[PDB]
Structures are given as C-alpha cells and as structure tokens.
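Peer 1: There's a structure below that I have some questions on.
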There are 2 protein chains.
Amino acid sequence: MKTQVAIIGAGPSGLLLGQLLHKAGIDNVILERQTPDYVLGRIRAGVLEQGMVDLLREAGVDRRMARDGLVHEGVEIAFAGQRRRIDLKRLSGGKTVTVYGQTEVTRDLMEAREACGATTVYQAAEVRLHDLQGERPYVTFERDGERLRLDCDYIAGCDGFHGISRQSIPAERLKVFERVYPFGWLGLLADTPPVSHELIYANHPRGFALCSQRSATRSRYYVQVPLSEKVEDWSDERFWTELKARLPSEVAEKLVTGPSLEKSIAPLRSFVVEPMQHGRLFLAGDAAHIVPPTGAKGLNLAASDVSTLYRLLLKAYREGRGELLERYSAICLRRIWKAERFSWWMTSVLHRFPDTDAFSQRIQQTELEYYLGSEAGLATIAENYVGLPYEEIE
Amino acid sequence: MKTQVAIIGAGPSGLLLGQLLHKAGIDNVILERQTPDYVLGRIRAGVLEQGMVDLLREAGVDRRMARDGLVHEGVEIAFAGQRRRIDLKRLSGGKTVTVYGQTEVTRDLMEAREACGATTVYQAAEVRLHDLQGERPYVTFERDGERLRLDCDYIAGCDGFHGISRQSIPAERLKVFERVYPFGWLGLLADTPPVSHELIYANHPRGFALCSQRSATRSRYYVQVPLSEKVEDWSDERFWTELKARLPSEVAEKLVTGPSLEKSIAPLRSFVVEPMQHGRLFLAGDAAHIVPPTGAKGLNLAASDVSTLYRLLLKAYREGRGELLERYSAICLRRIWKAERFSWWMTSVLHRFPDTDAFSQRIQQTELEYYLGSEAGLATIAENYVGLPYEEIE
Ligand SMILES: Cc1cc2nc3c(=O)[nH]c(=O)nc-3n(C[C@H](O)[C@H](O)[C@H](O)COP(=O)(O)OP(=O)(O)OC[C@H]3O[C@@H](n4cnc5c(N)ncnc54)[C@H](O)[C@@H]3O)c2cc1C
Ligand SMILES: Cc1cc2nc3c(=O)[nH]c(=O)nc-3n(C[C@H](O)[C@H](O)[C@H](O)COP(=O)(O)OP(=O)(O)OC[C@H]3O[C@@H](n4cnc5c(N)ncnc54)[C@H](O)[C@@H]3O)c2cc1C
C-alpha cells in the first residue's frame, strides 16, 4: 500500500492538509485512531482568523461556512464593572474574525473528502512510524486485526498533543518549552440564544468568565475553575449562578439559561517543541504546540502550519524542490511564538491567579486600563486578535 | 515662626514646589536634613519628560537647561545583537525627552531660590510633624542646637523614600504596594564622550546594560548586578570590560573609557502608598512612590505630583477653595499606576532574572521582537516613554 503523503490524524489539521494536497493532485492517506463519530463529538474552537477563513476557501470547503458563520467586527472586555469594546475591524485595518464551530469545520472537510473519494482509514490502531530518516519511510497500523503497511515519501504528523508523531522523534533532538496554568476552563454549550452579539471576555474577582456562541440559537460559555474540580461537581444551575455572578449586572440580567448540551473542563497549557520536524516527518497543529484558549489561536495556528507545509510540499513535488522543506520549522515558529506570547498575555490579564500579592493585582488592572484606553494599546490587542499575517516563504 | 506651606526636603520636589509656590505669592519654607553640598552630590536622573521641561519653564528656571540640555528624538534597544531605534518624536506625535542631569536641575532651583530670598533651613535636625488633622499643624526641628517651631497651614512631604512625612501618617491608614527586584544597577559617571548620541538600552544574556549621558564630554553607563555585590568590588577596568561584554560589538568598539568620577549601586524597587495624603500633610515624589530606573519616570512623576499639588494649593489659597485638596491622591495615583506599569514592563523585558525557565526566556525575547517590530507596539513604548499627558484637574 503506497501514497505520497501519509497523514496521521483526521482532525481539522490532517483533513485540511489532506484537502489542500488533493486539490493539487498530491496523493495522501489519512489515519485516524477514532471513529468519524468520536472526532465529531469534540466541541472546541469557535473563533477563526481571516487567514483560516481564506484557507478554507482555497480548499474549496467554504460554502456552509459563508452561510452560517458569523463575522464579528469587535469583541468586548469587561473588568471593574465596565465593558470596553475593541473595534477589531477599525483597529486592524479591515480584518475581522468569524465564529464558526470547529465541529462544523471538521464536518465540512469530512464531507468534501468523502465526495472526492480520497483514502481515509478510521480506527487505525497501533500507528507506528519507521525509517524517518531514510529515503523511503513507512507507517504501520492494524485495521481491525491485520497489520497493514503504508509506504510514503513524507509523513505529516497531525495527531494532536497526545499523538504518536512527536513521540517518534528522538527525545534528545527536541527542546520543549512549557507552562502549566494553575486553573482550567469549565465550558457549557446550550441551545439558548447568546447574551450578546459579540464575545465578552470578563475579568472578575471571582475568576474569568467568557460569553461566546456558535449560532443565533446556540451558546458557549466558560468560567475559570481551579484544577481540583471535577465536572460532575457542576450542575447546570451552579454554572449559571456562577456565570451570572462573574458578569456585569446589565448582562447577567438578560441571560437566557437552559440545560447543557455539553459540559467539559479544559486545563490551560502553553507548549512549544523546537524543531517541528525530523527527517521526513513534519509536525503540525497541536502535535507541535499548545496555546491556552484565551487568545483563540490554537486551531488558527494549525491552519498556518498546514498552509506552510502544503505550499512547501508543492514546491518539492511539482517543482522538484525538496531542499525547501528544511525551512518549515524556521518559518512556523516565528508565527508560533508571536501567537504564544499573545495568548499568554491575554491569559495573564484576564484570569485570577492564586498566590497574587497586592502589587501584581494592581499591575493587572492597570494593564487592562492602559491597553484598553490607549489607541495604540487597543491596536496591539486587535492586530493580534485578528491574527498576524502569514509569511510568504522563500 | 510661621509660613503658609512648610516643605520637608530640598530635593527636586521640594525645590520645584517651593519655586512654583513663590511665583504665585504663596509663602513656603523648606527644611533639609543635609547640606546644600550633600544634596548636590547625588547624580541620579538624566532623562526628563516634556511635561517636566515645561514645568521647569513655568517656574522660570529653564535658562541653563534650554542651553545645555540635549533634546533626544529617539532611544535605542539592543537585543540578540541588533539595535532597533524607537522614533519617539514620530511615534509620540511630536514629543521628545531632554537629557539634563538632576544635579543640574537641583543646582538651578537652588540658585533661583536663593536669589528670590525665600526661606530654606539646611541641616534641620529632628524634623517632626504635629497636629496633622487639626486646623493648625506645625513642624518642629533643631537648628544646630535649639528646638524651633514652625506653624503653617499645610505640609508638603518632599523628603524622599526615607523621609519622615510618610512615617508620620498612621500606618493603619495606608496601603502599601511593593516589589523588590533581585538585582541592582551599577552606575559609572565618566568625563569621556558618550558612545552614541542616543541612549542605548541593552538586553544581553550576561545582564542589562545602559549607555546614557550628561553632556557631550560626560557619560553615564549602567550594568545590571546582583544584590550580593559591593561597589568596592568593581574596579573601573572590570566595569569597562563588563560593559563592553554586554554591548553589540560595533558599539563596544568605539567606546572611549576612562576613570570614574562616581560609581554607586542602586537596587531596583517598585513602591506605591495609597493614599498620598493625611489631613494637612501631602506626600510628593519619592516620599509617596518609587519606580525602578528602567523607565526613567521617578523624577518625572515627582514633577506631576508637584504640578498637581501646586495647582490645588492655588485654588485653595487664591480662590479660597480648600475642599479641592481632597482630590490630590485620586488625581496623582492614576498617572502613578500607569507610570509604574510602564517601568515594570521595561524592567521585565530588559533584565535577566535568576530562576528563569526556558518558556519565560523565549517569551521575553518575543516581547522585544513584537513590540519592537510592530508599528502599534513601538507606539506603546514611545507614548509611555515621552510620558503620558498630565490631568487637567476639576
Ligand atoms: C476550550 C477550547 C477552546 C478552543 N478555542 C479555540 C478557538 O476559539 N480558536 C482557536 O484557534 N483554537 C481554539 N482551540 C484549539 C483547537 O481546538 C486545537 O488547536 C485544534 O483542535 C487542533 O487541531 P489538530 O488537528 O492539530 O489536532 P486535534 O484536534 O487534536 O485532532 C488530532 C487528531 O489526531 C488523532 N490521533 C491522535 N493520536 C493518534 C494516533 N496515535 N494515531 C492516529 N490518529 C491519532 C486524534 O484522534 C484527533 O482526531 C480551543 C481548544 C479548546 C479545548
Ligand atoms: C540610578 C537612578 C537613576 C534615575 N534615573 C531617573 C531618570 O533618568 N528619570 C527619572 O524621572 N527618574 C530617575 N531617577 C529617580 C529620581 O532621582 C527620584 O525619583 C528623585 O530624586 C526624587 O525626588 P524627590 O525630591 O522626591 O526626593 P529626593 O531626591 O530623595 O530628595 C528628597 C530630599 O529630602 C531630604 N530629607 C530626607 N529626610 C528628611 C527629613 N527627615 N527631614 C528633612 N529633610 C529630609 C533628603 O535629604 C533629600 O534631600 C533615578 C534614580 C536613580 C537612583
């Protein structure tokens, strides 16, 4: 069994890369440990950058998104009982973000891939990567019993934080950078209408809160919770009481509560591995890095990783330019570190940290007051939020 | 012995306030523990904001400064071997900073005060403040032996961090905010020409370094040093070797070294007391707050404190509006906290901290890369550096 690009993981990353590759005639096979159904169960991302929206268009998978997506020209930040709006469009010079659930994005790429008839092996057990530094690497796996082999020229590891590809690069060749936050996010998806037509990030003495959405009849809310919490400890009622308690009154007031469709706890982390490739293995998305959700950069970085990998696989294949692939890591990390720094900054100014002395508290509040009151401060938030520009390559 | 405004401390603060008050006909007496000569021995500040320069003009003490001062339209930041210039003038929309030693400023106010013949008691021992909450407070002190009393209506505590005025407000009525940095600044004043016509702030793996100046034939350099160091452990030669080692080669190369005129170690601290007044006592400058030198805000905040106190003492005296003085603290802290936050940010991105993990290191470098590469990032540095605008009052 042979292919040109073996792809580990059928998440937004592998699917998006697989799709882009297919359009250029570069054969690829995707391997997924789970079922189409499990992958679709993950809620995750709601905010998409401009570059991601255009990338979705280039892969010809933007019909439903252009229809149901919601373009947002601003986002709000509330602290000390005062909402301050950031005009993304104005401040970024025309860019905006699009709210469209990751579940939907994944669902659209899954359909586009099935129609075009490209290979996709779900429930691919025991995926193992071999001969990474050879001229001819290969992947082995077990499809419901029998051990199958798949030869390829390149492997794109799009298997996420707990994937096998990063584990396959010799530990000694990687440099890991990581920060674990002492809190997590308790998320609740409801079939009620959102409290505001725009996202509201909230810094409150009780902890962080975020009012987001998926459509006009579906909401996604988040509250900061310590690591000790177990989701089973939060009835819907406790969550609503808590959310209402962290929001500005004129907001808590019009909030339409209702039963939860999903509730999960996501702990915050920052992680970067350098480099992002080894021999004929290239890491992408969550396989290579993790950003805390505060900045909404995760899925968005995956897109630029993929966008970069695709453009280089083209040069290498179509133009017979295989030496250019040695640049992937260099090119990606620049955007990764800026995105990481932004995500880190958002998290530090919006959440409540445990052993915080009076001076730090005061500094946190002044950071908000400053960046939120200055035209230059607002612009740094905005350009980073809409997402910094992708790099050209070469 | 009576006066209208008793002033504790003949530093830039008390002298500047005393001068401004005198021009409006508001009598004041200044009390200084030291000799005119000791006060003149302190080197300290070299950078002045726009607002301070104009305030010096309003007090009619800007002749020598307009002559010898140096207006700087930019400052530089070097890191990872690359100088990046910040166009203060361009980015701030016309503002600049003026390099003029604090020794000179203090010397000019001392002369202006002696000519006009206003009272000034040097070597005022045992200054003690009484009846702070009464309608008629008073100061006691010992002039070379005899205990003298001085009645006044108001007391402006301009005695610095180790002054007596802040110690005189009941500890229970104050809220202190403080951060002590695990490093200090080793400064060296030389009668050699500066290495660059503009200040060069330097982040280097060995530690922070700063190339500043006082005139065209006098330089002031600083290097970061841990708290364990004793100044007697740094020969001039060691300092030059060290400075050269932390700078970019094309800079270390043209550096003209020479014998030190002064060498001192200044530890970094951040301190704010809230409120800044008690009864008929008003704190100003270093008596009320301390900022690490990184941002060059210290002397500059003193000026706005004084500028605010003066304008309110006028309303109260000339316009018989004494209830307005209850606003002093409110008005001052806003500017103090923004200035503190800026100073804190500068310090954190330019110095090397001890127990720093790989992720923080990387974040520090990306902060520089980002703010220094973005037009909006550069603007946040610039507007804060030239100094945020003073508030109107009322
Ligand atoms: C609360 C939350 C909110 C977020 N909000 C945002 C936001 O609004 N905007 C934003 O940009 N980002 C946000 N994200 C991040 C975003 O969801 C992720 O970065 C994104 O899901 C990563 O895409 P991925 O394809 O790289 O990996 P994944 O989504 O994890 O998918 C990887 C796939 O590979 C599969 N796989 C794993 N191991 C193997 C194996 N060993 N063999 C074969 N297959 C394997 C997995 O089953 C999975 O299907 C958020 C994340 C969370 C949790
Ligand atoms: C290395 C260094 C660099 C700096 N660089 C800058 C820079 O470029 N820009 C900037 O804006 N700031 C900078 N500063 C800060 C600036 O020097 C101070 O903020 C400023 O000196 C404070 O003015 P002040 O009058 O409030 O107090 P001080 O300068 O301390 O003077 C207070 C006076 O009151 C007197 N006094 C004290 N106790 C008593 C008493 N109990 N009775 C009577 N009199 C008393 C003292 O003797 C002293 O004369 C720097 C400081 C340092 C150390």
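According to its header, this structure was worked out by X-ray crystallography, 2.5 Å.
Cβ atoms here come from the backbone N, Cα and C positions, even for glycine.
Below, the features straight out of Swiss-Prot:
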BINDING   B:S13, B:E32, B:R42, B:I43, B:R44, B:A45, B:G46, B:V47, B:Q102, B:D286, B:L299, B:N300  FAD binding site
MUTAGEN   B:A45 to G  The positions of the substrate and the flavin are not altered
MUTAGEN   B:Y201 to F  Reduction of hydroxylase activity
BINDING   B:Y201, B:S212, B:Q213, B:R214, B:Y222, B:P293  substrate binding site
MUTAGEN   B:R220 to Q  Lower affinity for p-OHB than the wild-type
MUTAGEN   B:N300 to D  The side chain of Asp300 moves away from the flavin, disrupting the interactions of the carboxamide group with the flavin O(2) atom, and the alpha-helix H10 that begins at residue 297 is displaced, altering its dipole interactions with the flavin ring
MUTAGEN   B:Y385 to F  The positions of the substrate and the flavin are not altered
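Any idea what these are sitting next to in the structure?
Peer 2: Under the three-state DSSP scheme, B:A45 (mutagenesis position) falls in the coil class.
The C-beta environment of B:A45 (mutagenesis position), restricted to residues of the same chain at least 6 apart in sequence and closer than 8 Å, consists of B:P12, B:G101, B:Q102, B:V105, B:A296, B:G298, B:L299.
Taken residue by residue with DSSP, B:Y201 (mutagenesis position) is part of a strand.
Note on B:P293 (substrate binding site): other Cβ atoms within 10 Å of its Cβ, all shown chains, come to 23. B:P293 (substrate binding site) carries a helical DSSP state (H, G or I).
Under 8 Å, Cβ to Cβ, and six or more positions away along its own chain, B:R220 (mutagenesis position) finds B:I43, B:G46, B:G187, B:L188, B:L189, B:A190, B:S212, B:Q213, B:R214.
Within the same chain, residues at least six positions away from B:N300 (mutagenesis position) with a Cβ under 8 Å of its Cβ are B:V47, B:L48, B:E49, B:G51, B:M52, B:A339, B:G387.
Close to B:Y385 (mutagenesis position) in the fold, though at least 6 residues off in sequence, lie B:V75, B:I86, B:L88, B:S92, B:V97, B:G295, B:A296, B:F342, each with a CB less than 8 Å from its CB.
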Peer 1: For a quick check of understanding: among the binding-site residues B:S13, B:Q102, B:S212, B:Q213, which residue's Cβ has the most other Cβ atoms within 10 Å?
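Peer 2: Highest number of other Cβ atoms within 10 Å: B:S13.
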Peer 1: Here the recorded positions are B:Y201, B:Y222; which one has the lowest number of other Cβ atoms no more than 10 Å from its Cβ?
Peer 2: B:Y201
Peer 1: Give the distance between the Cα atoms of B:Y201 (mutagenesis position) and B:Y222 (substrate binding site), rounded to the nearest whole Å.
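Peer 2: Counting only the Cα atoms, the answer is 9 Å.
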Peer 1: According to DSSP, does B:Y385 (mutagenesis position) fall in a helix, a strand, or coil?
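Peer 2: In three-state terms, B:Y385 (mutagenesis position) counts as helix.
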Peer 1: Counting every protein chain present, what is the number of Cβ atoms, excluding its own, within 10 Å of the Cβ of B:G46 (FAD binding site)?
Peer 2: 25
Peer 1: Enter the number of other CB atoms within 10 angstroms of the CB of B:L299 (FAD binding site).
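Peer 2: Within a 10 Å radius of the Cβ of B:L299 (FAD binding site) lie 24 other Cβ atoms.
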Peer 1: Mind running the binding-site residues B:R44, B:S212, B:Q213 against ligand 2 and keeping the ones whose CB falls under 6 Å of it?
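Peer 2: Going through B:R44, B:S212, B:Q213 in sequence order, those close to ligand 2 turn out to be B:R44.
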Peer 1: Around the C-beta of B:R214 (substrate binding site), how many further C-beta atoms are within 10 angstroms, looking at every protein chain?
Peer 2: 23
Peer 1: Hey, what's the Cβ neighbour count for B:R44 (FAD binding site) at 10 Å?
Peer 2: 18
Peer 1: B:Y222 (substrate binding site) to B:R44 (FAD binding site): how many Å between their Cα atoms?
Peer 2: 12
